Amino acid sequence: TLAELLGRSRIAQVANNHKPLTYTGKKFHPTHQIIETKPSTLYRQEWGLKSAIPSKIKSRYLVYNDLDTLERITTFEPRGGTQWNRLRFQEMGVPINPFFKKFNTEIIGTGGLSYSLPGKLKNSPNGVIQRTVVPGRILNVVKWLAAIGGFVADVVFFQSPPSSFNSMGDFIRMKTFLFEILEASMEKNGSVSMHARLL
Amino acid sequence: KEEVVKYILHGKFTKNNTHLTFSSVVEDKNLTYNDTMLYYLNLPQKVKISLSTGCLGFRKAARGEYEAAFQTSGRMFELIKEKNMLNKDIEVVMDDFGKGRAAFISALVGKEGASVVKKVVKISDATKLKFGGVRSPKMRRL
Amino acid sequence: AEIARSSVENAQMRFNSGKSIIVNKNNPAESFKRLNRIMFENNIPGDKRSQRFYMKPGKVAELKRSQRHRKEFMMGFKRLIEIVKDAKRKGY
Amino acid sequence: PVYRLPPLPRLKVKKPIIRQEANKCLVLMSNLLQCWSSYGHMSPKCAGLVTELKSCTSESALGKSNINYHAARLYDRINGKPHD
Amino acid sequence: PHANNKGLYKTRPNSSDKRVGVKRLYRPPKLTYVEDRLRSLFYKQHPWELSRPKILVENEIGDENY
Amino acid sequence: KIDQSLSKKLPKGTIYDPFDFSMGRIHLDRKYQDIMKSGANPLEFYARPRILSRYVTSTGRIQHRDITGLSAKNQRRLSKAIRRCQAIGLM
Amino acid sequence: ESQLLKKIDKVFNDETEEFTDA
Amino acid sequence: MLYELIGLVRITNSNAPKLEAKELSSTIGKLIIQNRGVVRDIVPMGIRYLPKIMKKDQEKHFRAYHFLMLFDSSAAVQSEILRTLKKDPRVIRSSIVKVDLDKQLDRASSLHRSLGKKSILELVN
Amino acid sequence: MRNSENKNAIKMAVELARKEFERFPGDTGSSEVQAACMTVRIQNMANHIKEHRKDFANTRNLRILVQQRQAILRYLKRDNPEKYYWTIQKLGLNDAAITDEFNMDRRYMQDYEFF
RNA sequence: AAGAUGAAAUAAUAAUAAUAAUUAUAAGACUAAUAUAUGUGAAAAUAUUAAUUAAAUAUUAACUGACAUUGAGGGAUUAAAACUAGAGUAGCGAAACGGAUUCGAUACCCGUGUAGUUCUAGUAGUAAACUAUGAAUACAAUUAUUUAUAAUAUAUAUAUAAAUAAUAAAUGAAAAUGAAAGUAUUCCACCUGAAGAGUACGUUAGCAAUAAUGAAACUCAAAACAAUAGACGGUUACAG
Ligand SMILES: [Mg+2]
Ligand SMILES: [Mg+2]
Ligand SMILES: [Mg+2]
Ligand SMILES: [Mg+2]
Ligand SMILES: [Mg+2]
Ligand SMILES: [Mg+2]
Ligand SMILES: [Mg+2]
Ligand SMILES: [Mg+2]
Ligand SMILES: [Mg+2]
Ligand SMILES: [Mg+2]
Ligand SMILES: [Mg+2]
Ligand SMILES: [Mg+2]
Ligand SMILES: [Mg+2]
Ligand SMILES: [Mg+2]
Ligand SMILES: [Mg+2]
């Protein structure tokens, strides 16, 4: 019947949610399913939703709340950013087990951020990679805070900050540093707490 | 013995005139706890300078204007200086929103009251509003 | 007596009308701006103007209804303008 | 709370406010005059400002919102009026 | 014929039963699926699975043989 | 140093986007910036001036429901409690 | 009056946790 | 009927401010119990500064000893208690409010009910 | 009960009147029981109005309640005359008090010295 | 000098020390914020606090078994003004007396200010007493908000009611109404060109003022409602 197909249809596969699309609080994890389109469908404003998305949207990713509203629009944001954070984490290689052997709503383990298992070495043309080096940005004078790969992490120094820190001041974020991501756990709220060290 | 804890510069800015009054709060060092606390809470006051725009020479409709209030404030500050009464801290009080209220502010914060403004510590409003109260006059059918 | 004098300052500060502020020495005009913000935030000038003359209770009621309607109209108008800005940004 | 409006003859802002960017020349001039007030006239401590002022005012001494259009364009679509 | 959760038998119609419910016959029914309750749970337990992009453009629903 | 308003502090443990390093983020934050908002009956606090002095102005004027954000019932109860407190010599 | 006296003495005289509300 | 009295007793004897409030509470409680009444609570609030310089009869006050009394009494004796309170120089302000018992026989004072303790039984556990 | 609200005393009085007029346990709706409970509340509101003679809202309520008792007793007369006569005899009213138009007007309050 | 005004002036502002300020006493009347009259009440009304008494909500359980609706006459209540007595009278303020303005002022404005406004016991029973819309019953397409319950685990953009807002249909001279100004049924009130006229006369009631009831002759081909397009406005806003 039509009802069974509707229950199995791709729109039905997206779980209902009405969280604000313009949240200004703290973001620990994704809140909205990212919707993607191919170039061929985007050329025809086709996204598998009810209504054609406006031609102004050149990006191939969006998030949305309502297919249609009393305002005769679809409530959406042309953003798919949270996928690039996840992939960047996958590039770091630092791992984070409940993935091994009435309903509980709490996040299980990592909430899908990473499925990599703990103990493995990264072979390289030099040799086994002993530690993971990643570019980052020191944020503010404070363990300092660094923007690394879409995540805010805690920076610890070998001995003390260099002169560039206080030379630049609040413009310290303009320059790129190298960090060693020591470790990465996740807390109950669902937030990843990476510990790094400046180099 | 009459100490002087502070001074109070009171302004009354009505529609047709502005009345400025400088006062000194006398205290007496010296009777139950309640009596002493009451005495300190509402300490006696004594007028020292009293001025209105008429004192400055303005007449009739000229009394309610901006310039009249401004010059009256200037004269008030000059008199506070001449009487050598800038010793203790001043507490400004403002009692109505007449057109001379802004004039008083401009004179005080400006060069006219630059001598006095260094010594004012508290500025407050004392506008009297009735919570129901007596019946106001009827509207004027102009 | 001595402890009395110790407590006079606390007791005297306690009886605050809420319409008094402490002048900032560096910029006194900033303090007067704060006081004027208090005045408008308590509608003290507006109440003083409205108490000048007597208004019949029916006229008071109709003015009250009019003002409330205008406020709610502005709120709805702002909501609609926000929707206009949102739709414009998405490209509608 | 949501306050929906009745059907309006229009949806228009009376006096739309715009982004009046401040003139760089006037800001430079104010900074230079502040410098002369503090550090003395013809002070060497802000000759750079003077230079910058001279460079910015040299040729010229001084160096619109679309909300109503989009509001008129979109009012019928978003007003939530019931169908005819 | 059996006592309700509060122990009381039902011996006469209540005020809801006596109201004509013809409107329900014409109101388009709300479609419900248990999977939707179970779709909400998964993405509450795996918020980063929402970051995996999804394509809502169907290829052909009839071609699916799973 | 720069004014703290013009800068954005990304919290700890939070994910971010490049957009967050922009004036757009600060501007969007500005635009999109308790005990009575609960099952508690405000009429039980009529003898507690400290609690219900939070829902008045510096001069003591009860705040409009547009400000307090309370439900109609709790606005009415809070106003009753404040007026009763004013009458019984508190407040 | 006996219970009144016992309560009044204990409740007031002793340095008891009052409902000072601060 | 359950009633909640909130008295503001004067404190003229600085060295023992509670002295007045104790004898006020004793008088009111004696009246209640001798008039087929019951006293459930005598919750003391502290010494507090009054919001204004309140003038009971011909003496001005700037502070008072606040106290609360929860008591079950009839309407006539409750009016009598209020009468005695209003014509007592010791008392600056007084107020008696009903606590409705249509639901629960036992009910805590307004202060404890605001804290979360709905009845005296919770307050004693 | 002497420390309680008067409405509780009226509730107990209503219970007693119902138990004295009921045709069987649980009977609360027979015309005789309705008249008895109305009578109890009429007595209470009449006392209240005697104490508050400028309370016209509750005087109106009392008037309406008296007329309601009249309507139900007139129905009882039409339905079960024997029980009707027994009921009005036990309640202190005669047939004229029930069947005659009764606006609880100022003339009534003068003739019967209500105040 | 003050006060007032558009600007001034007032037989009774101030040198008899005023006005302004700070205290202290006294008296009346009123009830800032919350606030929306949301609501409550039959309407009139009603929002500073507390108590006593009385009324008013929803849903379940049980009970009566049509006991209902409407309602001529009748009854009750009924704003403001007004009246009769007795208290009170701070503010406001008919009348009156003055000062202005004006060609003139009999007015608007200013000053003194009696009655009244306040309370107690009454009389009176009228308002644009209006939603200009009598009450009850059955029914009719939607949406959005609240509002109040009942769930189910903030989420069900949760169901069931009332109100509010915008409407479909329908109706309507249209304006518009919109769950009634729709579809129907029942009962009551009222209307039948304008003017004369809510007048006269009579009667009833009332201390009075008055209230109710309520004509006719004479004259005319008028008179009114909604909407349309202008003109005009000591009408608004925007531009140039
Ligand atoms: Mg009947
Ligand atoms: Mg109010
Ligand atoms: Mg009827
Ligand atoms: Mg009125
Ligand atoms: Mg009168
Ligand atoms: Mg008289
Ligand atoms: Mg008078
Ligand atoms: Mg006057
Ligand atoms: Mg004229
Ligand atoms: Mg006059
Ligand atoms: Mg009468
Ligand atoms: Mg008449
Ligand atoms: Mg009439
Ligand atoms: Mg018609
Ligand atoms: Mg007549």
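Since chain C takes its numbers from Swiss-Prot, the residues it shows come out as 86-177.
Method of determination (from the header): electron microscopy, 2.6 Å.
Backbone N, Cα and C define each Cβ position, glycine as well.
Long-range Cβ neighbours of C:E115 (mutagenesis position) (same chain, at least 6 residues apart, Cβ-Cβ under 8 Å): C:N109. What Swiss-Prot notes for the published mutagenesis of C:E115 to K is this: In MRP21-1; suppresses translation defects of mutations in the 5'-untranslated leaders of mitochondrial mRNAs.
For the published mutagenesis C:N121 to K, Swiss-Prot gives the following note: In MRP21-3; suppresses translation defects of mutations in the 5'-untranslated leaders of mitochondrial mRNAs. The local packing around C:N121 (mutagenesis position), expressed as other Cβ atoms within 10 Å of its Cβ over all shown chains, amounts to 16.
In the three-state DSSP scheme, C:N121 (mutagenesis position) is classed as helix.
Secondary structure from DSSP puts C:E115 (mutagenesis position) in a helix.
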